[PDB]
Each structure stands twice: as structure tokens, then as C-alpha cells.
Amino acid sequence: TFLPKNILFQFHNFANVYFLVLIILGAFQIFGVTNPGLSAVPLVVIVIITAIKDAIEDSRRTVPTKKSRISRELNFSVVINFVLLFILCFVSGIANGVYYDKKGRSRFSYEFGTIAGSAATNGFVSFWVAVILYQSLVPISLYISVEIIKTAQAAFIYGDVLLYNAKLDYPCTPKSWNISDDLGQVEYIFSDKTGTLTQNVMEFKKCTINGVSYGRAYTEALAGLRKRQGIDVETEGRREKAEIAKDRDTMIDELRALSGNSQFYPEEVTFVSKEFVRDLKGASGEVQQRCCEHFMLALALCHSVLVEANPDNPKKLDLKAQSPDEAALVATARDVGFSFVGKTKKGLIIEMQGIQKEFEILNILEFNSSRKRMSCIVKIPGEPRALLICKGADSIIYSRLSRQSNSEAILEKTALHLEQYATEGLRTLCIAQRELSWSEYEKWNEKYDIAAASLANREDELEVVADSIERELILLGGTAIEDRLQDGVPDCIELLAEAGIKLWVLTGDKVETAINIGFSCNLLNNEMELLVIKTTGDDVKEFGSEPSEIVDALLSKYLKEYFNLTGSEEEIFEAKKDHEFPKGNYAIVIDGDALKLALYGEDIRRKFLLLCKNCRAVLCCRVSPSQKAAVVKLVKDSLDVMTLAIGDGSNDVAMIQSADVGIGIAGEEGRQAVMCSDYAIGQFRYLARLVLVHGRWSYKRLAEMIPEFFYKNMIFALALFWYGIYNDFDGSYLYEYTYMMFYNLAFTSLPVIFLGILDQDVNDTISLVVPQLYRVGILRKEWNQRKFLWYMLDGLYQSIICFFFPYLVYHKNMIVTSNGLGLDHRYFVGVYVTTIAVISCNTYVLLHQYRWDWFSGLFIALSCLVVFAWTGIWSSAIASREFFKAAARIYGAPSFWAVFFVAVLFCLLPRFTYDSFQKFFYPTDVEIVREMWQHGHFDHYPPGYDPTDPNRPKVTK
Amino acid sequence: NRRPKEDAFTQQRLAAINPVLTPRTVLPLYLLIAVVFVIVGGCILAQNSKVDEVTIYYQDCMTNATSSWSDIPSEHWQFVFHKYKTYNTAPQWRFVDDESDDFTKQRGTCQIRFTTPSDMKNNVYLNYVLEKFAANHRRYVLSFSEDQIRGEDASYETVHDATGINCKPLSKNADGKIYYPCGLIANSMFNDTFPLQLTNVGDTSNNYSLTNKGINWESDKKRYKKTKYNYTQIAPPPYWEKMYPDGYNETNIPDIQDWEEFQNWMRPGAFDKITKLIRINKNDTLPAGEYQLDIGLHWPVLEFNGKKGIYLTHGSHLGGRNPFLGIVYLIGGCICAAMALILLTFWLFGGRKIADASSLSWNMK
Ligand SMILES: *[C@@H]1O[C@H](CO)[C@@H](O[C@@H]2O[C@H](CO)[C@@H](O[C@H]3O[C@H](CO)[C@@H](O)[C@H](O)[C@@H]3O)[C@H](O)[C@H]2NC(C)=O)[C@H](O)[C@H]1NC(C)=O
Ligand SMILES: *[C@@H]1O[C@H](CO)[C@@H](O[C@@H]2O[C@H](CO)[C@@H](O)[C@H](O)[C@H]2NC(C)=O)[C@H](O)[C@H]1NC(C)=O
Ligand SMILES: *[C@@H]1O[C@H](CO)[C@@H](O[C@@H]2O[C@H](CO)[C@@H](O)[C@H](O)[C@H]2NC(C)=O)[C@H](O)[C@H]1NC(C)=O
Ligand SMILES: *[C@@H]1O[C@H](CO)[C@@H](O)[C@H](O)[C@H]1NC(C)=O
Ligand SMILES: *[C@@H]1O[C@H](CO)[C@@H](O)[C@H](O)[C@H]1NC(C)=O
Ligand SMILES: [Mg+2]
């Protein structure tokens, strides 16, 4: 399962088959110029390394695949490299043929050679010997280097400690170890709300019992409403939360003074009504008391929660429910003093006010996604009767009312309370009872039994019996649950918005409460326009008659008014090129039907995409999973851009898979969004630290690392081409074979690999303090093809220098030694050239590193020293044939060191001078920030500084 | 649990320096390198000017030289004496034909007289100089046998069917004997006979003596060894058949360990100009005077318009006389100085503030 598949997948490239052709040409069709038994070492070692590493890859995958944009640019780079190698070999062959044309030379005399008529044959042999000569110009270690670098970057992303969430015991486990650098170019983020931005634990906040609306709270949607209006939300909330904390303390005190509860726990109490805790005793009398107790009893009975002992203490219960809202209701009913324990063969057990009492549940018409309600008939002993209690939606209940048994005095005020809760941003419920005397209950029970006795899709008869029986109800009131944001979500959102990332939030909540929660999350802020595409009656009757054209009119107006362009293919093509952060501070808000009708047709899709190209913030309300996937793919496919999609659950999985980067929010249970993702973080907050720090880092690291490589190898390779000019392109090597293999195996590999692994322009603290540094990665400036072409031109020039400086030290009289003895063998000029080239390349890498850390410095020094030591060790062994004492004869010549130092100076002077001219008179943002860092502007921030952590100390400015 | 190990390496918080290059830091380095490189370049150039050389190309002897002494044409010699920048005193040469030798292509003796007006220290090197002899071609350079060089009695298969380094075109003769020094390299050796002394024309009682013991690295005697062949399995290369007209008998087999002109030849010059030491003198200075060198023409070069010559020097520590190192050190130091001056000019004219947040690409617009 390893050897066949791995060796085939490895040889499926062009570089690998090229080197295999080279091995076969050196061994099977040997012309006579090769050391074949050892020329097969680079191929076999890279094959073994890739085989081991891919074995580890598949092992990690066991216990679809994506590719970054850098990889496709890398394919194009390798294509240009091969074009250059072919041009070199073409010129070699042509010139060797034109040479063998000549009719009087040293060869006819001393080489036993003849005039091979139609010299094109020797030209062809020379082409195929130069193909093997210019080995090192084939990028063969490039792919294994990029793979090592990406694996190391993903291991750093994993083993980062500021991403491990201690509550979940879940570090940021990467599921794709080759998109780290794609993390550094994110330009759009698509984020589900309910599970991602808000901790998906619903807490019961308020309730309107018998027209009395108990409950006081400061919700994030209320805070957002206050912020949008203009009130100082900071002081408003400080006062409100202090008041409510004092009220909660006194509420728990009064609750303890009321009665002794065995299942009371103040830590998970969320009902904050001092009015309720005071009115339960005597404040309104007996009728409101009875209403409240009946509300609590019905809330604590009508449910499907299964309770089990707490692993810490067996007396505490865990309240294991299926839906969060039912769990919240039963938990608050327990904490108020109506606890529910156990589940016997008949009914259930409630501890009310401290005493046990059992019930008899007969028929639980369970909750269904299509019924939108959960009902239950309990037997009340005393002459027992039937109590049909049903919990559902407000409209669901208001559709099923009785023509007489409605107060219509409590109903109006309860509806007002429900509307106020919906405005404040809470999920509302409705609860309705029905009292059934003994005779009518006997009749209805026999009818229900004979109706359920009908099989063959009993659901139809069941729903018709439900329609017949639940038409008359007596509503008691409503509840309200709250979904709080996760810790640090507003800070993370403002960080990602300063970084230049456009943010999309895909909600399931109503438009106005979504806008309020956005203002609370800082997705939208003040001095930011809200372009709404609501298809409400006020815009319908003013624009058109039917939808799907009101939205088109609205898109056209919001384009033509707040910019000067209209939806067109040329405007799409133009905006495809720009990535600048938009100015003007606009935002879009769109409903589910409007999004559907904007995704329907092609021109409307074009207009919607051009409008959302600007408008750094976009809110979509009441969307579907299909719509999530559709908007992600519309933003990605057209307008080719890098997209991240973060979510949880089972619809955000379809949202995640159709995106460049997919981030899953891990719950206490492993979910599909986690599994079918690319990365998996504990909380949305961590997305800031990931995307900025690592994103940017990886992106820069790869960027600067790739041209480096394409330059380093070039130097060496091209030097051989230059020796071609002086040996008439005949195919003799200027380098020893161990030199030609180790220049890529050991001499110049670790410097560029460590540049790609460990480099940091600014540390993580500055990365998170000045997030705008991300904008360059958004704009795609650190990695183009022009950068690679400039690095290759520099490599060509440095190869010219590294060859023609030793050649020029020889050219006068071929005596370069102090004792007049000879060093004129071509392996010795090759030692000259190789040492100059290696030291130039490693010092280039060092000068282009941003951070000179001791690991990188040690290994650059070791690469240079290993060049010197390999020369010294291979010479001193007699097994080197014509290379016997290259070390003791070259490193002991002052000519060698003179050329060495001046040639390294001449190789590094143009690039260093240009870098100085840049850092002086056209500095970039990271250079300005590094100067501000040297002057000490970032000294007060601690080393590990996450500005998105609530339990963190603030700084001066 | 699964908490990642807090560690200075895995958290990427290694000890490091972050070198930002401000003019106050770079310009001093530019000036320092400029100063040291200008000083070293001037020192190298001044120490190099003191190097005197004599080059004489005698390939045109068999046709231009006569039986009586005559001036050498100005194209064939190059004198460089630093005390006397205007010293021509053209050398002379005379050809002594040898009708006994039947190799009409190159035979006789070239006698050259040259007048050195200054001494030559105490370590004098007399190299020969081949021009346009292509000793760097693909098949040539690989045509020898490291099994014979090391002294083995390698059979025909070890000598012929070895790997890349093998004497293929000259592996065997017609009679069935392996060429002892095989291959195009050892076969095409340089053949002129150089004298063991420089005859003094004025005072013939003090002749300047030369040697051929010490013209090659001593370490090379660990790689070359005396053969173990049997004088019946070996025969001279096709071109050594004037030096061994009867073949190898029990006495004439060439011991390549103590034969350093061979060892110098088996090191194929990388480029088109070949300069190999052939004579040395490590004891006596070469006093000013008129000296005579008698070379026995054996090696043909006019077939391919090549050149052969003598090159007599004392040398230097950087080898012969070559102004490239000093010139390029001076150019490097002066380019560093020029660039430092240009950067300082543009700084004192249009120099921004260093740590100014107001210059950042977003705080600007
Ligand atoms: C010194 O080295 C000379 C350089 O090789 C060498 O010249 C070579 O001499 C051989 C004969 O000794 C010639 O061989 C052929 O000569 C003619 C012309 O083809 C043929 O009739 C012969 O049968 C034989 O095949 C080489 O051609 C010749 N090499 C060159 C380049 O001309 C001298 O012989 C050497 N002399 C001494 C004294 O060592
Ligand atoms: C210096 O070298 C010259 C080279 O010729 C020597 O002169 C030769 O000496 C020998 C004696 O054995 C004579 O047979 C030659 O005729 C001389 N040649 C010439 C051209 O004069 C001279 O002997 C050497 N000096 C010393 C002190 O030995
Ligand atoms: C320089 O002096 C040294 C030592 O006197 C010479 O080396 C010796 O030379 C003789 C022949 O002249 C040899 O027999 C010895 O084996 C050499 N010994 C060593 C240790 O080298 C050397 O030849 C002199 N150089 C010149 C040019 O005359
Ligand atoms: C020397 O060679 C040159 C170049 O061919 C020629 O013009 C000149 O006449 C020659 N001198 C003698 C003396 O042969
Ligand atoms: C060995 O060969 C050489 C070749 O020049 C010859 O001069 C010498 O006399 C030979 N020795 C014997 C013992 O035959
Ligand atoms: Mg969700």
C-alpha cells in the first residue's frame, strides 16, 4: 500500500521523469561522460524522503484535497525554469555543432577524432549531454522543500498555545497541512451566526406570566439598538449590569429565604426578575401566585429532557435534552424552585418547594420540525383530570385559539411583551393549557387510541386528530431565551476589519435583530451606512408589484447612488483586478427572499456581486444552507479571490467545503463541520490570532522562500553554462560530481528551508497590534511572477560573477599559486566557483531574512562551513581521482581568498545597495513598523498579547 | 490533556536580533568596506607591479629562425621588468636543424638568447605555455585509467570497459597489448626537451642551473605509483613510438612516480591557455645578463595554429603578474564609497523621519 502508489505518485511530475531519463541516459545509453552509480543519489534520496513524508501524511489522514494559489504560481515558475534550461541546452548543442564544423583544430591531431559529416549528429549528442550537464537547473528539491515548509508551518499552527482552548481541550488541529499560506491571503470571511459567533447555549431571560412581564437583562441586541441610536452604551451597560448583579444577588437571597431546595444551584440561574421573586410571595396576592405556579408547573412538565446524575456529585442532575431551548426552560423552572428529577414508568417526579410529587404523562405529541410544537397530556390526580399542555411559536399558538375561552385582556399585554422581546432580540415561545374533565377525557382518549390503532402512515390520522383537538387553547404566557456572543467576538471582528478583511455574517434571525447584533459585534459601527434590501411593503408598493424586481431596482439604486458605476461585465472585469480595502464605510443587509431572488438570475447576480465587492460588511438574514453555499461560490468562482468560511453544524459544512479555507468551530462533540473542514478552532475568537499571525507569516515565508530557491540553484547551474564558452560547449564538467549533487542536497538547502519555516518580519504582538500589515497579503504584493523574474536575473548576474572572477584570476598566465605549481585542472576552478557561489547564496538568504535568529544563523554558517569541510574531506581521500588535494592546494593560496572576498562583495553589492535605497527612500509598512519597534513604540505590550481576550489587562494606548 | 508544549521553539519566540538598517548604521559600514578594500587593492597593485616576467613564443622557430643568431620578431616575446619600463633589447634565436631525425614536422633545436636587466629573486620558475591546445573536451579529459595511474596491472577489461573514466579510443594495440599509459591524455604528452641549465653567454663559468625535481606537488606522489606490469603485456602509446621504437623491455618502462612532467601533463588545463611548470630553481638568484636556452623541438603545434613558448618568472603570492585582483578591489572599494556618498547626499537632501507612524500606507491616505 506504500511502495507502488508512492513511487508512482512521486514520478507523476516532470522533474522526476526528467531525472529518471538522466539516470537511464547515464547508465543504459552511456556516451562515456558520467559517474552513473552516484548520479542517481539526488533522485533516490528525494524519492525516499517524499515516500516517508507521504507515508506520515496518509497515516495522519487515517488516524477532496485543496491547493494554495502559490502552488499554481509555482507550476508556472517551474515551466519558465524548464524553458530556460531548454534554451541553454539548445545553445550548447548549436555551438558544439558549429564548432565540430571547423576543419583544423587540436582534435584532428591529438584526440583521434574525425570530421563527422553533417555535424548536426554531434550537435544532437551534445544537446543530450547538456541535458544531463545542466542537472541542477531542474528544480527537483523544490517540491519536497515546499512540502517540508508547509508541514512545519501547519505543525506550528497546531502546537501554538494561544489557540488551544482549555475548556474544550482542543488545540487548533489542522486537517489540511498545505494551505497555511492561503490562510495569509484571506479577503472574505463567511460566518454563520447562531453556532459560531454566539455560544450555542440558550439562557432563559424573561417571561410574561399572566400579562406580568418579569425579567430584567442587558442583551447584546439591546446594546446594539442603543449604540445605533447614539446613547453611550458603555455607561448605560455598566449601570444596567451593576444594577442587575445586585438584583441577582438579592434574588438568590430571597429565593434561599423562601424555601429549602435540594436541586438549587445559583451558578446556572439566569432569571433576573426581582419583581417576580417579590411577587411570588404576596405582592399581588393569590391569583398571580397561582398563575406563576401553574406556569412553572407546565414549563417543568411539558418537555422531553432526560436527566442523569452529575459525574461530580450524584445528587446534581445534568439535564440532557435534545434542543437547547427546552433545556433552558427546564433548568430555569428547576432553579426557580420547581425541579424535575427522575423518570418512572408512569409520568415524572417534580420537587416543588421541597416536596416530591409524581405525575402521569399519557400522550407526548413530540416536537417535529414540521409541527413546530410539542404537546403533552398529563393526568392530574386529586378525581384525576387531563391537562393538555402545548409549547410552540407565538403565531402557531395565536392561530389555534378558542372562540370564547380567551381573556383578550391579558392577551394584548402578553402580545406586547412578546413583540418587545422580539425587538430586544430574544427567541419567544408560547404555552397553552387545556383542562379536560373526566368524561370528555375518557371520550377523547378512546378516540385517540382508536385513531392511533390505524397503521400505514399513522402520521396523517395523528395530525388530523391533533388539528381537531388542539384548536381550543388557554394561553398562559410566553418565554424568552437569549444567545450570548462568544468571548472576544467584537474584538476579533474589529481586528479582522482593521486588517482589511471583508466580513459576511449569515444569520437565521430577523433583519432588525441581526442589525442590532451586528452593531453589538462591531461588524457594523456608527458612521457606517446600512444598505438594506428588505422586501417590505413600503418598498414593494413604491418600486413595483412583485418581488424579484424590487430587489433589482434596489440593487441598481444602491449602486448608482453610492458609487458611480452600474452592473456590467466590464465593471466585473475591472473590479476583479483591484483588492484595495474600500473607502466610504458602507454595509449591505439582505433578507432570505431577496438573496434568493438576487441569486436566481444572471444579471441580478452580477449586480449583487458588484455591490458586495465594496461594502466591507454584509449581513444576510434568514438564509438556507443552499444559499450559504451559493453565496460562497459566487464570491469565489467569479471575482477570483481567497475566501474563508467558518462555521459549525451540518449546513455550514456545505458552506465550508465550497471555499478556499474552511474553519470548523469545535463543540464538545466532534461534528461534521469540524471533520469536513480545513482547520478546526475552539472559539471564533481564535480566528483573529490564526488568520493574522500565522496567516501572514506563512504567506510571507513562502513568498520570499520560493524565488530564493529559484535563484540559488540557478547560480550554480549557470556557472557550468559559462564554462561551456571556454570548453567549446563540448560537455566536460566544471564541477566534481559530488559538488554537483551536494550543492542541492546539503550545501544550500537548509538556509532557504529555514527562511521558509522560521522567518518573522514582526513578532505576533506587533502583528496583532498593527493588523493593517495583513493588507499586503490581501493585495498580493509579496509574491508575483515579476519578483521571481527579478530573482532569476539576480541569479544570472551572480553566476556571471562567480564564474568570471576565478576565470579572470587565471586568464593571464594560469599560475595562481604562491609556489608556482599548477592548479589549472577544471575541478579546481570549479572549487573556486562553488565556494564563491555557496557563500554568496547563503549570505543573500541571510540579508533577505527579516529576523536573524540563532537557529537560522547557525545553519547558514554551517552550510558555508560544510562546503569547506566537504572539499577538505573528499580531497584528503585518495578515492577522489583528479581531485586529490584540492583543499590543501586551493585553500592555501592567497589568490583563492582574494578572489573569494571580492567576488562575494561584488555579488552582494547590487542587491544590498538596492535594498538600502529602498529602506531609505521608499520604505514599506513593515520597514516603518520595524523602525517604530526599534525606537521602542511597542515595549509596553507583553510578549504573548491577545487583544481579543476578556481576561487581559488593557494597555496605555 | 492536549495542551501544546510551551517552548521557546514551538511558539516561535527564539532569541534573535531584528536588524533594521538606518543610514546611521549602513553608511558607516559602506565607508568601512570602502576604506579597507581601497587599502587592500592599493597594496595588491603595488606588490604586484614589482613582478617581472619573460615570455617567448618559439613555435615559429623551424621556419623563421636561421642557422645564425637573429632578432626575435616583436610578436613572439613580451618582457615586463618594473625597474626598466622602457627596456626592449629584443632577444635572439637560432635554429639548429637535425637531418638525422625523420620527423620532418618538428625537429631540430631552437636556441634563444634573452637579456634580463634585473635579478629574479631566488625562486625562479620556467613554465612552458601552450595556446589553442584544446585539453578540455568531453572525450579527451576522461581518457585515462586511474587503475594504471595508481600502478595496478589492470587487464584489458578493467582498462577498457570501466566506467566514465576509461581509455576507450586508445585501449589496445594491434598485437594485443594494453597501452601502459593509455588514453588520449597520456598519449598526447608535450614532447619538447628543455635544458637543465641556462647557459651564460658572457661568463660561461657561472651557468644558471635548472632542475626537474620539484616542478609538481609532492602529494601527487601518493596518487601516482610505479607500475606492476610485465613489459610483455604493455606497449607505448601510438605517439610514444619514437621514444620507445622497440617497445618496453626490462629497463625502459617509464616510472611515472618520479616523472613529474608526466604528472603535470595528466592535469588537463581547464582553459585554452596551458601553463605547466617544467623547470625550477630554488637556490640561486638569476643575476642580470644574457642567457641562452636550448629547446629540442619535438611537439607539433603549427598543424592547428597553436603556440608553444617559455615563461620565466619569480612570481608573487597571488601567482604571476595579473592586475585583476588589485583593479577589482579598487573598483569595489570605490563603488562602495561612491554609493555611500550618494546615499548621504540623498539623505541630507530628502531624508524622511525614521519612526513616523504618519508615513504608514494607511495613516497617509
Ligand atoms: C613527441 O610527441 C609528438 C606528439 O604526438 C609525436 O608526434 C606523433 O608522432 C607519431 C609517430 O611517432 C605520428 O604517428 C603517425 O605519423 C604519420 C602521420 O600519420 C604516420 O605515417 C605514422 O605511421 C603514424 O601513424 C603522429 O602523427 C604524431 N603526432 C602529431 C600530432 O603529429 C612525436 O612522435 C613524439 N616524439 C618523441 C621523440 O617523443
Ligand atoms: C656552461 O654551459 C656551457 C654550455 O655550452 C658549457 O660550455 C661547453 O663546455 C663543454 C665542456 O665539456 C664544451 O665541450 C662545449 O664546447 C662548451 N659549449 C660552448 C657553447 O661553449 C660550459 O662548460 C658550462 N660551464 C661550466 C663551468 O661547466
Ligand atoms: C638546490 O640545492 C639543492 C640542495 O643542494 C639541490 O638538491 C639536490 O640536487 C642534487 C643534484 O644537484 C641531487 O642529487 C639531490 O638529490 C638533490 N637533493 C634534494 C634534497 O633536492 C638542487 O638540485 C639545487 N637546485 C638547483 C637548481 O641546482
Ligand atoms: C618572421 O616571421 C614573420 C611573420 O611571418 C615574417 O614576416 C618575417 O619575415 C620572418 N622573419 C624571418 C627572418 O624569417
Ligand atoms: C630497453 O629498451 C631501450 C629502448 O630505448 C633500449 O635502449 C635498451 O637497450 C633496452 N634494454 C635491454 C636490456 O634490451
Ligand atoms: Mg450554526
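Following Swiss-Prot, chain A shows residues 205-267, 539-857, 863-884, 887-1439, kept in their order.
Going by what the header records, the deposited coordinates were determined by electron microscopy, 3.1 Å.
Quick reminder: no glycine exception, Cβ is built from N, Cα and C everywhere.
These features come from Swiss-Prot:
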MUTAGEN   A:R264 to A  Increases glucosylceramide, phosphatidylethanolamine, and phosphatidylcholine uptake
MUTAGEN   A:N550 to K or S  Does not alter phosphatidic acid or sphingomyelin uptake
MUTAGEN   A:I555 to L  Decreases phosphatidylcholine and phosphatidylehtanolamine uptake
MUTAGEN   A:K578 to E  Increases phosphatidylserine uptake
MUTAGEN   A:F587 to Y or L  Decreases phosphatidylcholine uptake, but not phosphatidylethanolamine uptake
MUTAGEN   A:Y618 to C  Decreases phosphatidylcholine and phosphatidylethanolamine uptake
MUTAGEN   A:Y618 to F  Increases phosphatidylserine uptake
MUTAGEN   A:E622 to V  Decreases phosphatidylcholine and increases phosphatidylserine uptake
BINDING   A:667-669, A:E801, A:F842, A:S844, A:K847, A:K871, A:909-910, A:989-991, A:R1104, A:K1110, A:1133-1134  ATP binding site
ACT_SITE  A:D667  active site, 4-aspartylphosphate intermediate
BINDING   A:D667, A:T669, A:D1130, A:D1134  Mg(2+) binding site
BINDING   A:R1393  1,2-diacyl-sn-glycero-3-phospho-L-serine binding site
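Features as recorded by Swiss-Prot, highlighted on the structure.
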| residue | record | Cβ within 10 Å |
| --- | --- | --- |
| A:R264 | mutagenesis position | 12 |
| A:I555 | mutagenesis position | 14 |
| A:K578 | mutagenesis position | 7 |
| A:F587 | mutagenesis position | 16 |
| A:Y618 | mutagenesis position | 18 |
| A:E622 | mutagenesis position | 17 |
| A:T669 | Mg(2+) binding site | 18 |
| A:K847 | ATP binding site | 11 |
| A:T910 | ATP binding site | 19 |
| A:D1130 | Mg(2+) binding site | 24 |
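Using CA atoms as reference points, the mutagenesis positions A:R264, A:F587, A:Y618 were checked against A:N1133 (ATP binding site), and the closest is A:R264.
The Cβ of A:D991 (ATP binding site) has 20 neighbouring Cβ atoms from other residues within 10 Å, across all protein chains displayed. The Cβ of A:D1134 (Mg(2+) binding site) has 31 other Cβ atoms within 10 Å, all protein chains considered. A:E801 (ATP binding site) sits 63 Å from A:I555 (mutagenesis position), taking the C-alpha atoms as the reference points. Those recorded positions from the list A:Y618, A:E801, A:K847, A:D991, A:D1130 that have a Cβ under 8 Å from chain B Cβ atoms: none. Where the chain is interrupted between A:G857 and A:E863, 5 residues are left out of the deposited model, and the two C-alpha atoms stand 5 angstrom apart.
A Cα-Cα distance of 53 Å separates A:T669 (Mg(2+) binding site) from A:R1393 (1,2-diacyl-sn-glycero-3-phospho-L-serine binding site). With 2 residues unmodelled in between, A:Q884 and A:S887 have Cα atoms 4 angstrom apart.
Counting every protein chain shown, 22 other Cβ atoms lie within 10 Å of the Cβ of A:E801 (ATP binding site).
Considering only the binding-site residues A:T910, A:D991, A:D1134, the residue whose Cα is spatially closest to the Cα of A:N550 (mutagenesis position) is A:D1134. Put simply, A:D1134 (Mg(2+) binding site) is 16 Å from A:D991 (ATP binding site) when counted between their Cα atoms.
Nearest Cα neighbour of A:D1130 (Mg(2+) binding site) among the listed recorded positions (A:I555, A:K578, A:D667, A:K847, A:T910): A:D667. Nearest to A:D1134 (Mg(2+) binding site) in space, judged by Cα atoms and limited to the recorded positions A:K578, A:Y618, A:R1393, is A:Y618. Once Cβ contacts within 10 Å are tallied over all protein chains shown, the recorded positions A:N550, A:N1133 are led by A:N1133. Among the mutagenesis positions A:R264, A:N550, A:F587, no residue is identified whose Cβ is positioned under 6 Å from ligand 6.
The number of other Cβ atoms within 10 Å of the Cβ belonging to A:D667 (ATP binding site), over all protein chains shown, comes to 27. Put simply, A:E622 is the one of the recorded positions A:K578, A:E622, A:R1393 whose Cα lies nearest to the Cα of A:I555 (mutagenesis position).
Sequence-distant contacts of the residue listed as '1,2-diacyl-sn-glycero-3-phospho-L-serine binding site', defined as residues of its own chain at least six apart whose C-beta falls under 8 angstroms from its C-beta, comprise A:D1276, A:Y1326, A:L1329. If you look at the deposited chain, A:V267 and A:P539 flank 271 residues with no coordinates, and their C-alpha atoms are 17 Å apart.
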